[PDB]
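Enquirer: Here it is: the structure, laid out below.
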Amino acid sequence: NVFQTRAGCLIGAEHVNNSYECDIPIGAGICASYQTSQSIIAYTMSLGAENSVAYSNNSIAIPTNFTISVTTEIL
Amino acid sequence: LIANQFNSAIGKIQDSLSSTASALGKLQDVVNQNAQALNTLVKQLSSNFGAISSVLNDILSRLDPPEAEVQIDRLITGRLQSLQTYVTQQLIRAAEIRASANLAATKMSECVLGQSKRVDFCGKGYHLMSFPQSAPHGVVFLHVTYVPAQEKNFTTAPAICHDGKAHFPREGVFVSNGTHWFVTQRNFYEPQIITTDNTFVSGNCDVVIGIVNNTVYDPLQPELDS
Amino acid sequence: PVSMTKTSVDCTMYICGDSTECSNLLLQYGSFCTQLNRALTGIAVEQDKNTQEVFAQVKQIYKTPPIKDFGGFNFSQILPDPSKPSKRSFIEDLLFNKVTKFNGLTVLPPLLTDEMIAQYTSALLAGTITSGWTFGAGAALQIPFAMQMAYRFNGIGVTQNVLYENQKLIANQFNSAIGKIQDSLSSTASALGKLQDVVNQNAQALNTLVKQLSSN
Amino acid sequence: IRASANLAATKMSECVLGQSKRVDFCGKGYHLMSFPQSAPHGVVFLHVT
Ligand SMILES: *[C@@H]1O[C@H](CO)[C@@H](O[C@@H]2O[C@H](CO)[C@@H](O)[C@H](O)[C@H]2NC(C)=O)[C@H](O)[C@H]1NC(C)=O
Ligand SMILES: *[C@@H]1O[C@H](CO)[C@@H](O[C@@H]2O[C@H](CO)[C@@H](O)[C@H](O)[C@H]2NC(C)=O)[C@H](O)[C@H]1NC(C)=O
Ligand SMILES: *[C@@H]1O[C@H](CO)[C@@H](O[C@@H]2O[C@H](CO)[C@@H](O)[C@H](O)[C@H]2NC(C)=O)[C@H](O)[C@H]1NC(C)=O
Ligand SMILES: *[C@@H]1O[C@H](CO)[C@@H](O[C@@H]2O[C@H](CO)[C@@H](O)[C@H](O)[C@H]2NC(C)=O)[C@H](O)[C@H]1NC(C)=O
Ligand SMILES: *[C@@H]1O[C@H](CO)[C@@H](O)[C@H](O)[C@H]1NC(C)=O
Ligand SMILES: *[C@@H]1O[C@H](CO)[C@@H](O)[C@H](O)[C@H]1NC(C)=O
Ligand SMILES: *[C@@H]1O[C@H](CO)[C@@H](O)[C@H](O)[C@H]1NC(C)=O
C-alpha cells in the first residue's frame, strides 16, 4: 500500500484524489490525515474554497449588517 | 443588538479556552524549549566525555591526583563545551522573545491604548478596541473587531448629472435599487435621498465616464416656495 | 526574503563515515548531536511557517472575472498567464529566471510548492482588483475598479473628482509604469540582490561545512 | 530571515490588503495600493504610489 511522493516513500497511507485542509504536513504539497472504517489518507493540499467575485463595471456590494466578533491573540 | 453580540462573543472565548488548549500552544511552547534545554544540560553531566568515570568524585577517589588530573581535564572540556552550547542557545532564544515582547508593546500601545487603523494588526477585520489579559509568561489580547456580515447587489454610478454639472458624493457612494438613486455610507446600507448637501459639484458631465442622469433634490427650494 | 533552504544534517553520517568504532566514541559525548539534529529541525519547520504568514492571509481563493474590463488599467502583466505551464504571471517569471551533497546533508522540500504560492499571489492580487481592502475585513465585495481607485485618492486627501476627471491620464501613467518595471527586472539583475544573497550564503555555508571534512 | 519574514507579513497585511497611511512604509510617496508577486524564497511587492 505504497505511495510515492517528492518527499520520499510513503508507506501505510492511502492516496486520495479529494483535497482537504492541511492536517499533518509531509511536504511538497501533500498533507496526511485520519479519516473514514477510519484510516490514514494522504492528499494534495486544498488552498481554500474557490470563490470568484461577481465583478462588473457598474455593480457594488454594500453590507447591510454587522457582527462584532472578538478574537484572541497570544504572545 | 450590539451589546448582545458583544456579550455572547465574550462567552464563546471562555468555552474555546475552557475545553481546548490548542490556543495556548504558543506560550506552552516557550516553556517546553527552555525546560527541555535544562534536561539536556543536566543529562550531559552523566556523559563520560571520554574519561574513566562521569562522576567527578570517583575520579578524585580511585586514583591519585597526578594521573587523575588527565581524566578530570577530559571531563572539563566536555562539560565546558556543554555550557557554551546551552548559553548560546539561550541568547538566540532570548532574542526571539525580546522581539516578541517589543511586538507586544507596540500591539499594546497601539491596540488597547487607542484605535488602530493598521489593517489586520489588531485582529481580523475592522478594529474597535482591545483588552489585555495576563497569562503565564505572556499576554493575551481580546481584539474586538467589526466584521460586515450581510451584503446586497446594487447598481452603482461614479457621478450624477443634474443640470449638466457632475455631482460627486461628499461621503459614501451612489447606489440604485433599480429604480431610484441614493447615496449611502460606505460600510453600511443606509440609503438616503440625493441632495446638494450630500453631493459636491465639480466640472461638467462629458469628461466623467459612466455618469448617469438623475435628479438632485435641493432642500432650500421647497422652503423658499412655501 | 521570506524563507531559506530547509536543510537537515544527520549526526553520525557526517561525523563518522559509517565506522562502528567511530560511532561508539561519539556516544561518549552524549546528547550533543541530538540537540543539533533537533535545533536544525526547529529551523526547518519554522520556514514552512514563514511562507504561511506571508501568503496564507486570504481565506478563499478568488479569481478575476474572465473579461479584463478595469476602467482602462492593464494588469495583464501581473495577472496569471494560462499559456505558461506553471500558473505564473509574466512578471513572476522574470523573477524565477533572474534568481539562480551526500554526507548526511539532505535538503527537505518546502511545504508550499512554487505552484501553490502562485495561487495565493493570484488570489491576493485578484482580491485587490475587484474588492479593494474589503476581502481583508470580511466577505469580498465587488466594486468597479474605477471607483476603488477613486476611494484610494480620497484616502490620501485628494478629492474624488480628481480621478474621474483624469481617469484616462492616470490609466496610461499606470500602464506605462508597469512597463518600466519589466525592463528594470529583465535587464538589470542588481534588483534581486537580496534574494540572491540569501541563496549564496547558504550554499557557501554548506560548502564550508563539507570542506571541513577533509582537514586533519 | 524571520524578522524579514514578519516585516513582509506586516507589509503584506497593511499594504496589500489595505491602504496604509504610514509614510515610506509602502514606497516613496503617498500610497495608493500594492500588488504582491511571488519570487524564489521571497516575495516582491509592487507599490503603486
Ligand atoms: C442583523 O444581523 C443580526 C445578527 O444576529 C440579526 O439579529 C438577529 O435577528 C433575529 C431575527 O430573526 C433574531 O432571532 C436573533 O436573535 C438576532 N440575533 C441577535 C444576536 O440578537 C438582525 O436581525 C439583522 N438585522 C437586519 C436588519 O437584518
Ligand atoms: C427603491 O426604493 C424606493 C424608495 O424607498 C422605492 O420607492 C418607494 O416605493 C414605495 C413602495 O414600496 C412607495 O410607497 C414609495 O412612494 C416610493 N417612493 C418614491 C419616492 O417613489 C422603490 O419602490 C424601490 N424599488 C426597488 C426595486 O427596490
Ligand atoms: C442624459 O441626459 C442628457 C439630456 O439632459 C442627454 O443629452 C442628450 O444626448 C443626446 C445624444 O448625444 C443628444 O442627441 C441630445 O441633444 C442631448 N440632450 C441635450 C439637452 O443636449 C444624455 O444623452 C443623457 N445621458 C444618459 C447616459 O442618459
Ligand atoms: C493590456 O496590455 C497588454 C500589453 O502588455 C495588451 O496586450 C497586447 O495587445 C496588443 C493588441 O492591442 C497585441 O498586439 C500585443 O501583442 C499584446 N501584448 C501581449 C504581451 O500580449 C492588452 O491588450 C492590454 N489590455 C487591454 C484591455 O487594453
Ligand atoms: C482519481 O480519479 C481518477 C479518475 O478521475 C481515478 O482513475 C483514480 O483512481 C483516482 N484516484 C484514486 C486514488 O482513487
Ligand atoms: C450578486 O450577483 C451575483 C451574480 O452572479 C450573485 O452570484 C451573487 O449571489 C449576488 N449577491 C448576493 C448577495 O446574492
Ligand atoms: C460597462 O460594461 C458594459 C459591458 O458589459 C458596457 O456595455 C458599458 O459601456 C460599460 N460601462 C462603463 C461605464 O464602462
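In chain B, numbers come from Swiss-Prot; the residues present are 922-1147, in order.
If you check the header, you will see the structure was determined by electron microscopy, 3.4 Å.
Using the three backbone atoms N, Cα and C, a Cβ is placed for every residue, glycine included.
Annotation of the natural variant B:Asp950 to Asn in Swiss-Prot: In strain: Delta/B.1.617.2, Mu/B.1.621; the original residue is retained in the structure shown. Under natural variants, Swiss-Prot gives B:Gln954 to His with this note: In strain: Omicron/BA.1, Omicron/BA.2, Omicron/BA.2.12.1, Omicron/BA.2.75, Omicron/BA.4, Omicron/BA.5, Omicron/BQ.1.1, Omicron/XBB.1.5, Omicron/EG.5.1. The note that Swiss-Prot attaches to the natural variant B:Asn969 to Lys is: In strain: Omicron/BA.1, Omicron/BA.2, Omicron/BA.2.12.1, Omicron/BA.2.75, Omicron/BA.4, Omicron/BA.5, Omicron/BQ.1.1, Omicron/XBB.1.5, Omicron/EG.5.1. Swiss-Prot gives this note for the natural variant B:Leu981 to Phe: In strain: Omicron/BA.1. The annotation that Swiss-Prot gives for the naturally occurring variant B:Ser982 to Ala reads: In strain: Alpha/B.1.1.7. Annotation of the natural variant B:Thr1027 to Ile in Swiss-Prot: In strain: Gamma/P.1. Listed in Swiss-Prot is the natural variant B:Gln1071 to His, annotated as follows: In strain: Kappa/B.1.617.1. Quoted from Swiss-Prot for the published natural variant B:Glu1092 to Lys: In strain: Theta/P.3. B:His1101 to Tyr appears in Swiss-Prot as a natural variant; the accompanying note says: In strain: Theta/P.3. Recorded in Swiss-Prot as a natural variant, B:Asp1118 to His carries the remark: In strain: Alpha/B.1.1.7.
Buried or exposed, and what's around them? Tell me for each listed feature.
Expert: Residue density at B:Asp950 (variant position): 10 other Cβ atoms are found within 10 A of its Cβ, drawing on all protein chains shown.
Using a 10 Å Cβ-Cβ cutoff, B:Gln954 (variant position) registers 14 neighbours.
In three-state terms derived from DSSP, B:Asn969 (variant position) belongs to neither a helical nor a strand segment and is classed as coil. Around the Cβ of B:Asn969 (variant position), a 10 Å sphere holds 17 further Cβ atoms from the protein chains shown.
Sequence-distant neighbours of B:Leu981 (variant position) (same chain, 6+ residues apart, CB-CB distance under 8 A): B:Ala989. A helical conformation is recorded for B:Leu981 (variant position) in the three-state DSSP classification.
Cβ contacts within 10 Å of B:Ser982 (variant position), excluding its own Cβ and spanning all protein chains shown: 11.
When Cβ atoms from all protein chains are considered, those within 10 Å of B:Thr1027 (variant position) total 12, not counting its own.
According to its DSSP assignment, B:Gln1071 (variant position) is coil.
Cβ neighbour count for B:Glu1092 (variant position): 10 (other Cβ atoms within 10 Å of its Cβ, all protein chains included).
Listed in sequence order, the same-chain residues six or more apart from B:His1101 (variant position) with CB atoms under 8 A from its CB number zero; the list is none.
Residue environment of B:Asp1118 (variant position) contains 14 other Cβ atoms, counted within 10 Å of its Cβ in all protein chains.
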Enquirer: Give me the Cα-Cα distance between B:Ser982 (variant position) and B:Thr1027 (variant position), rounded to a whole Å.
Expert: 58
Enquirer: Which ones, out of the variant positions B:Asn969, B:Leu981, B:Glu1092, B:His1101, B:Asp1118, lie near enough to chain C that their C-beta is under 8 angstroms from one of its C-beta atoms?
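Expert: Of B:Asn969, B:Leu981, B:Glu1092, B:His1101, B:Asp1118, the entries that lie near chain C are B:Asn969.
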Enquirer: Translate the DSSP assignment of B:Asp950 (variant position) into the three-state scheme.
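Expert: Note: B:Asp950 (variant position) is helical by DSSP.
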Enquirer: Enumerate in sequence order the variant positions B:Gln954, B:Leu981, B:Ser982, B:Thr1027, B:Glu1092, B:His1101 whose Cβ-atom distance to ligand 2 is under 6 angstroms.
Expert: B:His1101
Enquirer: Reduce the DSSP letter at B:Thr1027 (variant position) to three states and note it down.
Expert: helix
Enquirer: List the residues of the same chain that sit at least 6 positions away from B:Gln1071 (variant position) in sequence and have their Cβ under 8 Å from its Cβ, in sequence order, or write 'none'.
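Expert: When sequence neighbours closer than 6 are ignored, B:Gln1071 (variant position) has nothing within Cβ distance under 8 Å.
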Enquirer: I need the CA-to-CA distance for B:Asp950 (variant position) versus B:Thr1027 (variant position), whole Å please.
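Expert: Just about 22 Å between their Cα atoms.
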Enquirer: Under 8 Å, Cβ to Cβ, against chain A: pull out the ones among the variant positions B:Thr1027, B:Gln1071, B:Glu1092, B:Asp1118 that qualify, in sequence order.
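Expert: Cβ contacts with A, in sequence order: B:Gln1071.
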